[PDB]
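Peer 1: I have a structure I would like to understand better, so I am pasting it below and will then ask my questions one at a time.
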Number of protein chains: 4
Amino acid sequence: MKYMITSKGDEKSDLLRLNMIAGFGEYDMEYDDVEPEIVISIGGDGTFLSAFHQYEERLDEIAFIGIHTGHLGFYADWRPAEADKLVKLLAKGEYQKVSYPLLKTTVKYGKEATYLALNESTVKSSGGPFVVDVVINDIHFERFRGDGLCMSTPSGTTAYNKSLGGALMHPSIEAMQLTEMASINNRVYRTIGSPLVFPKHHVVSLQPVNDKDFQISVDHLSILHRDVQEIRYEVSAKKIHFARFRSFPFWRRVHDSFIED
Amino acid sequence: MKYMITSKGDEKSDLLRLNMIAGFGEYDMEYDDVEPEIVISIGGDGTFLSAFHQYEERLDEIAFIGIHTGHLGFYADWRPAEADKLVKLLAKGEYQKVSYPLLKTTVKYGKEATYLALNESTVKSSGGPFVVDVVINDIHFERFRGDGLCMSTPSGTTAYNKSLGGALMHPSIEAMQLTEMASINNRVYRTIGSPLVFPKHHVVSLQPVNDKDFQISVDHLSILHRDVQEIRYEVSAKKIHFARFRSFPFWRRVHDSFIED
Amino acid sequence: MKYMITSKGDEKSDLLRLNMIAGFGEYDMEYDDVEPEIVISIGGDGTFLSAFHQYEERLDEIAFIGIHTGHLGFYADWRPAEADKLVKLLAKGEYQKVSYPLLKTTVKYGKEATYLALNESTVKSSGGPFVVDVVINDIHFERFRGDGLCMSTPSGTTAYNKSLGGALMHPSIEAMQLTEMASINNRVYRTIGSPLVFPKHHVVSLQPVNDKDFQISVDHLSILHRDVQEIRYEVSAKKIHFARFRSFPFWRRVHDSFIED
Amino acid sequence: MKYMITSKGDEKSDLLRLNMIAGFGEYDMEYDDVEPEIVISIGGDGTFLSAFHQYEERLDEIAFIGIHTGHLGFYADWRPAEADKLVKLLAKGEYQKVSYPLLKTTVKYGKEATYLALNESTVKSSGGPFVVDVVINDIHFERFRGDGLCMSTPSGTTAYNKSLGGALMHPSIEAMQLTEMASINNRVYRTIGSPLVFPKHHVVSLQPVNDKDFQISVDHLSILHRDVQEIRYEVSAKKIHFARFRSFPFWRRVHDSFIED
Ligand SMILES: C#CCCCn1c(Br)nc2c(N)ncnc21
Ligand SMILES: C#CCCCn1c(Br)nc2c(N)ncnc21
Ligand SMILES: C#CCCCn1c(Br)nc2c(N)ncnc21
Ligand SMILES: C#CCCCn1c(Br)nc2c(N)ncnc21
């Protein structure tokens, strides 16, 4: 079928890409980076993230694969020494697919802008103090003062979510997790402190109190949005699909990355 | 139908219990504490927990209700001023039920003992050092040294789980969460640190390294088990069912208990 | 003697300032905001911080006093209802002085810039990743990857230091405390995680690895420094002196602000 | 002078001890374990702790030395390959001494019992709930509910203190640090959460609310004390003295143990 390969652009990744294309030429496989059904990422998790966002249009028509030419990654989880075996079973088709949930971020102005995130989306202030009211399913939950907030996908919990004390979540759980960044807690102000895990269809809304300008990140991308009226988080109806050629459990992936490998 | 009422045993709880029984006498309602289908708890969450464990036999035949005569609780979430309205709609039946997941704990010796937990189950050492190997779905994940571990139900995440830095989890998520107690982390030993959230059918197994005696707690109950070979945690196939007479969202319950009420 | 009064600029603070000046006119007291020996701050801790930095020149010639017209502050710790009693004992002189330590921050380029901080000084990246090597007393201690670092004075430990998990430190301890912001810890990278408390004469040096542009804050002030070669932290030889008219222990001040008042 | 050597009792430690005694026989050195002025510990930090408590009587008459036959320790910080060079410079005398602060723990009943701790002292409940009022310098600071509390010496901050989120403190700072274990924080109850660092002469007193039986630990030793009226912590007037034969900075010791070695 159709396929494309993105590369980190260093020496080993470009050469591994050319070898897989050459190997792909020995099968009923066509290179098309416009409407591929198999996107192969070569490099790191950042290379995978760029591949994911490049094709966020046709998510339900693509199965992704990540190859790590550096250290092990949670998305680029196949060693380069596995490329030739990868080439063959991709071309013979008839492989299993696994799907991970995604996080929808809606930004509303005084207009609307929506975004899809594979790792997480964060909100910080444009320089001054960051104060927002946190509204869960239309109920006002808390007034947050601090550096910012982070809403994470399940598979995103091993990234920035982990650095803020959030929990690690198996990606088969359709959920999103919200964590705090350096929150102020005293006798006047109060935050929950604990990370919060939300199921499907629960809507978390951030609403400004004074400053209406926020630095909003979605995975690697980060833009200052002006005159923001609301930020809305919820588990996405869309999922990312992976090609599954071997058993590599999420908890083993977590172990190899943090305990020992 | 059949029903029973348990009470904390102070003055207000006993008197509120006698008033509800008297109010119940005005309907087609029979007091039976052997095979009730409605268990009403009056007191605190601890009173509710005792009620839950008293009838862990016929869980799929009981709808629980908690009334708090003290501060608000996550299970005893109906004010005493609501007892008379509670009496009427319980007797007229035709109410909605909601179900929360439970945590199964299997203890194996050199024999087997299983337990059901509504909040959490914890493991500590019998005095000396606590060292266990943590095995997730037969894969060895880590060797834990510290004070102990805690596996929490979703609704249990607001209790002991919360005090250890775990995340708060909406009880509609069929999951369990494992947290660490004062873990040793150095150049020799390594723990994940982060709390871990497990879905249904994932089995977490604790296995001793040297000391085979552990203090194991299940909700309020705590017993020293001797010559333990394995502790096994997994989300239970059984659920606890609540009678639902009004909208009281879990996040509002969390807000009222920790932010302000 | 000479004195000046700074005000937050709202209605109550300006009026309380004019009342104290009028009360001061009944004594041997001269208003001079160029070479005062008593600086009175009216407003919040932020008002006090501006007063401190306005006169960082003649620190060993000034005794500061803070009055809070809002909530209680750690520097503005005298209620407005105490202004008239404040006026009298300030003019009669013969009061006790107490001194708190300060933090010296040296910035070196490819030139040198030094700063004094009453609360803390923080370092973040100019947008990209923040990576620095941490050098303690010329010994390379760690390579830090994360959002940033924070070095706090003793009295500064109740501010930003507290929000990052640092310890609260009695201001009679001549020390500085370094805390981490959302550090990445895996199998490749390693940080201490724990906050570190440094005594007098211990020099902590931050050195860039790739990006040489950092956003450096000193109390309220925050500037992007370009082509930074080194950031150097150490306990200052200068101290800030307070006028002491009553017993108000630091731990009571901490209690009133965080537990209950 | 007089000296003694304690050993962990395995094969290498006993043999290294006999070699040092034999090496000591070639100098003006006498083995006396009753009134030694040089106590040499061979094994781990636990071996050192037993040596410290064995001679807590004549602390101001002893210089301690620790040799690690296992991994590096914060007190047993000299490799076994250094024993013969150790023997010579110990016998030639004329070495430098360094001193670390200690923590005094006073227990009062309805009688008095005092203890000296090199690492830390902890308080937990005898089984039921642990509730104590925390009194700082006679001022009531907080009512603590949780698993327990831990007061740590400076050098003790790398042990249990570190596992609870406390800060690492250079041992030249005459201080003590108090940390919380799994504290309950809600709308009814309030703890500071943050670790607290206390200077010399600040007295921290724990006072029971209901249960008057506590499990109190002092370094390795742990005893259930009955009918406790008060627990009192303060920096000790006594210090432990080390023999200093080389530069081994505390921060390098911290680095080697937690970052890499
Ligand atoms: C090291 C480093 C920087 C972050 C790498 N990274 C990315 Br990108 N996505 C990640 C993920 N989902 N889980 C863990 N790590 C991730
Ligand atoms: C205050 C106090 C002691 C714990 C009360 N408690 C119990 Br019992 N179950 C609880 C729960 N599920 N969520 C929150 N709190 C809970
Ligand atoms: C509320 C709020 C914002 C921070 C106020 N604040 C300032 Br400014 N200095 C502070 C200090 N030293 N200790 C505690 N709080 C402080
Ligand atoms: C590994 C392990 C168990 C604790 C060892 N240990 C002891 Br004993 N005292 C210690 C200390 N002061 N700093 C760090 N570690 C210490």
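All chain B residue numbers match Swiss-Prot; in order, they span 1-110, 114-264.
Backbone N, Cα and C define each Cβ position, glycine as well.
As listed in Swiss-Prot for this protein:
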type	residues	note
ACT_SITE	B:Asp45	active site, proton acceptor
BINDING	B:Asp45, B:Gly46, B:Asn122, B:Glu123, B:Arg148, B:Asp150, B:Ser158, B:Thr161, B:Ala162, B:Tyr163, B:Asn164, B:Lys165, B:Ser166, B:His223	NAD(+) binding site
MUTAGEN	B:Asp45 to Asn	Only minor changes in the structure and a 10-fold decrease in the kinase activity
MUTAGEN	B:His223 to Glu	Twice less active than the wild-type. Its activity toward DTA is increased 2-fold
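On this model, are these features tucked inside or out on the surface, and what's nearby?
Peer 2: B:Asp45 (mutagenesis position) counts 24 other C-beta atoms within 10 Å of its own C-beta, drawing on all protein chains shown.
Neighbour density for B:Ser166 (NAD(+) binding site): within 10 A of its CB lie 21 other CB atoms from the protein chains shown.
Mapped onto three states, the DSSP output places B:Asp45 (mutagenesis position) in helix.
Note on B:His223 (mutagenesis position): other Cβ atoms within 10 Å of its Cβ, all shown chains, come to 11.
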Peer 1: Measuring Cα to Cα, tell me the gap between B:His223 (mutagenesis position) and B:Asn122 (NAD(+) binding site) in whole angstrom.
Peer 2: 9
Peer 1: In this deposited model, 3 residues are left out between B:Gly110 and B:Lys114; how far apart are their Cα atoms, in Å?
Peer 2: 6
Peer 1: Please list, in sequence order, the residues in the chain of B:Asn122 (NAD(+) binding site) that are at least six apart in sequence and whose C-beta is under 8 Å away from its C-beta.
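Peer 2: Non-local contacts for B:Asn122 (NAD(+) binding site): B:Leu49, B:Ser155, B:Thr156, B:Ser158, B:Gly159, B:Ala162, B:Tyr163, B:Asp222.
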Peer 1: Do me a favour and check the Cα-Cα span between B:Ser166 (NAD(+) binding site) and B:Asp45 (mutagenesis position); whole Å is fine.
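Peer 2: So the alpha carbons of B:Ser166 (NAD(+) binding site) and B:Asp45 (mutagenesis position) sit roughly 17 Å from each other.
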Peer 1: Distance between B:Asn164 (NAD(+) binding site) and B:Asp45 (mutagenesis position) at the Cα atoms, whole Å?
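Peer 2: Cα-Cα, rounded: 15 Å.
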Peer 1: Could you round the CA separation between B:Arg148 (NAD(+) binding site) and B:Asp45 (mutagenesis position) to a whole angstrom and send it over?
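Peer 2: Between the Cα atoms of B:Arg148 (NAD(+) binding site) and B:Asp45 (mutagenesis position), the distance comes to 32 Å.
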Peer 1: Out of the recorded positions B:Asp45, B:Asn122, B:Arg148, B:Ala162, B:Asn164, B:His223, which are near chain D, with a C-beta less than 8 A away from one of its C-betas?
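Peer 2: Listed recorded positions meeting the cut-off: none at all.
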Peer 1: Tally every other Cβ atom lying within 10 Å of the Cβ atom of B:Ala162 (NAD(+) binding site).
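Peer 2: By my count, 20.
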Peer 1: Would you say which of the binding-site residues B:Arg148, B:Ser158, B:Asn164 has the most Cβ atoms within 10 Å of its own Cβ?
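Peer 2: Per the Cβ count, the most surrounded site is B:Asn164.
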